[PDB]
Amino acid sequence: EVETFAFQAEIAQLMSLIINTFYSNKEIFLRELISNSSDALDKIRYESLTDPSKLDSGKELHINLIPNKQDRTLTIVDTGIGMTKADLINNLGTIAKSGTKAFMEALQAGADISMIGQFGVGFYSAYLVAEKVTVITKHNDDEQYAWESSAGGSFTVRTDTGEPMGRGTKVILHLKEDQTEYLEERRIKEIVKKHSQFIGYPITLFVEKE
Ligand SMILES: Nc1nc2c3ccccc3nc(Cc3cc(O)cc(O)c3)n2n1
């Protein structure tokens, strides 16, 4: 049973700005997804200190970067805290409303798109490089879900039946035709080194077969 939802007006507006504005420094999307993974990893590590049974769904805390030239996808996987159904549909959209507002005003005052993380809405920077985004996520005490959007004002949420994942979040970027430089090992390494060199979790860059 696939449910279809409208984005809140401000998020739709932000997504259009991101997709439509001329801005050549697209590489910052990666820093933002890795930073989101790090925050979700911090959250489950904190919670596990007062309740050790929260790591029964997996003890390892890490990030995998997985490019696939065949599918033309870049996948970021973390074993962070995960998201509930209520996160995917309501809560995250609600929190982002004020950050979007402030970000959009700041851009009029001479700030640039690369400052998006400072406003808590870095996730939407994925649309700099991706025509479609899919998020598979599993939170303790709740089922696995798939969220998906190609923008255009809507997103979908369903119960996920694919490979079960224990706990955490997997973001799948279906890249735009002219953005395949981000499947190259060398380019990905250069970007991680420049923008994400002090993340406190191991980051494994998978190599492709062919
Ligand atoms: N601010 C924000 N908005 C979202 C979001 C919106 C729609 C669907 C999924 C979403 N997930 C996240 C958090 C997130 C992003 C991420 O790239 C990795 C994670 O472990 C968690 N945010 N974080």
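Numbers in chain A track Swiss-Prot; the residues on display, in order, are 16-225.
Note that Cβ sites are derived from N, Cα and C of the backbone, with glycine treated the same way.
According to Swiss-Prot, the mutagenesis experiment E47 to A carries this note: Strong ATP-binding. Strong interaction with HSF1, HIF1A, ERBB2, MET, KEAP1 and RHOBTB2. No effect on interaction with TSC1. In this structure, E47 (mutagenesis position) is part of a helix by DSSP. For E47 (mutagenesis position), the count of additional Cβ atoms within 10 Å of its Cβ stands at 21 [all protein chains shown].
Within its own chain, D93 (mutagenesis position) has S52, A55, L56, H77, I78, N79, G183, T184, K185, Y216 as residues 6 or more apart in sequence whose C-beta sits under 8 angstroms from its own. Among the sequence features in Swiss-Prot, the mutagenesis site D93 to A is noted as follows: Impaired ATP-binding. Strong interaction with HIF1A, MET, KEAP1 and RHOBTB2. Loss of interaction with HSF1 and ERBB2. Los of interaction with TSC1.
In the shown protein chains, 25 other C-beta atoms lie within 10 A of the C-beta of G97 (mutagenesis position). Looking at Swiss-Prot, you'll find the mutagenesis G97 to D noted as follows: Abolishes ATPase activity.
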To the nearest Å, how far is the Cα of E47 (mutagenesis position) from the Cα of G97 (mutagenesis position)? 17
As a check: which entries in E47, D93, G97, the mutagenesis positions, place their Cβ less than 6 Å from an atom of ligand 1? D93
